[PDB]
Every structure is written in structure tokens, then in C-alpha cells.
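See below for the structure under consideration.
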Amino acid sequence: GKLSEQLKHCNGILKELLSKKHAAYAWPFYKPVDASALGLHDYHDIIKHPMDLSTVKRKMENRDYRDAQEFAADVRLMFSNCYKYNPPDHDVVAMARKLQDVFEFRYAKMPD
Ligand SMILES: CNC(=O)c1cc(C(=O)NC2CC2)cn(Cc2ccccc2)c1=O
């Protein structure tokens, strides 16, 4: 988990993004995109830096993130990858937009 006050807020957000409350739209972001399994044979040609919430959780648990900004960059990279790869009318993009709304509104409540 987070040690710094701001990293504890980040860890709180991460726990919320992984909670049953948001599972209906969070689930595509729980684990790395399995490009082979999903038939997305161009995924790793288009997405140079895959990211997902299990990777963010591992990095938080390993004290990889030194500040809130570094944590937020990985969460936003995950959404950006979704918006880059997927047609904007795909269900996964609607789910990304909803989960990013949850993220951005709570990230904005960061303690100073
Ligand atoms: C981060 N996830 C992805 O980018 C992703 C891409 C595609 C996908 O098939 N994308 C192609 C480009 C349309 C499929 N799923 C599963 C899914 C998700 C939501 C509804 C149905 C299926 C994903 O999670």
C-alpha cells in the first residue's frame, strides 16, 4: 500500500476502482489485455506501453510509485491505450469513460 499521505489517497482510489461498486464497467481493466485470446493481433503494434489495474496494484504494493503523479500517469495510460486502440463506439470505450470519471473526480479530491 501507499506510505505518503497522497499515495494513501491513490491507494484508496485504486481500491474503489477494483470494488464491486464499479465492477459492471471496471472489469475490462482488471488484468492485462490478452491480445492473443481476444484476437487483437495488432494490439502490441499500436499499444507500446500496456497498463491495467492489476499492474497498478502490483506497483503500489511494491512501493514502485514515488508520488501521486506517477500513479495517476499509469491509470491515465490505461485509459489512453483504450481510447487509442478501440473504435470510440465500442462498449469498452463507454466503460473506460465511466471508470475514468470515477478516477478523475476522486483524484481531484487529493489532500494538499
Ligand atoms: C482494455 N480492454 C480492451 O481494450 C478490450 C478490447 C476489446 C476489443 O475487442 N477491441 C476491438 C477493437 C474493437 C475487447 N475487450 C473485451 C470486452 C470489453 C468490453 C465489452 C466486451 C468485450 C477489451 O477489454
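Sequence positions for chain A are given in Swiss-Prot numbering; the residues included correspond to 344-455, in order.
How was it done? The header gives X-ray crystallography, 1.6 Å.
Just so it is clear, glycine is given a Cβ too, placed from its N, Cα and C backbone atoms.
The domain 'Bromo 2' annotation in Swiss-Prot covers 344-453.
Long-range C-beta contacts of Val376 (mutagenesis position), restricted to its own chain and to partners at least six residues apart, with a cutoff below 8 Å, comprise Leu383, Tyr386, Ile390, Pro393, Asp395, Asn424. DSSP assigns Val376 (mutagenesis position) to coil in the three-state reduction, placing it in neither a helix nor a strand. Quoted from Swiss-Prot, the note on mutagenesis experiment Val376 to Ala is: Abolished binding to histone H4 acetylated at 'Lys-12' (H4K12ac).
Experimental mutagenesis is annotated in Swiss-Prot for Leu381 to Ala, with the remark: Reduced binding to histone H4 acetylated at 'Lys-12' (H4K12ac). Look at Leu381 (mutagenesis position): DSSP puts it in a helix.
The number of other Cβ atoms within 10 Å of the Cβ belonging to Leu383 (mutagenesis position), over all protein chains shown, comes to 16. For the mutagenesis result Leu383 to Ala, the note given in Swiss-Prot is Reduced binding to histone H4 acetylated at 'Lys-12' (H4K12ac).
DSSP assigns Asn429 (mutagenesis position) to coil in the three-state reduction, placing it in neither a helix nor a strand. What Swiss-Prot says about the mutagenesis result for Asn429 to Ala is this: Abolished binding to histone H4 acetylated at 'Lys-12' (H4K12ac).
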What is the separation, in Å, between the Cα atoms of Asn429 (mutagenesis position) and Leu381 (mutagenesis position)? 13
If you count other CB atoms within 10 A of each CB, which of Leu381, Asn429 wins among these mutagenesis positions? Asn429
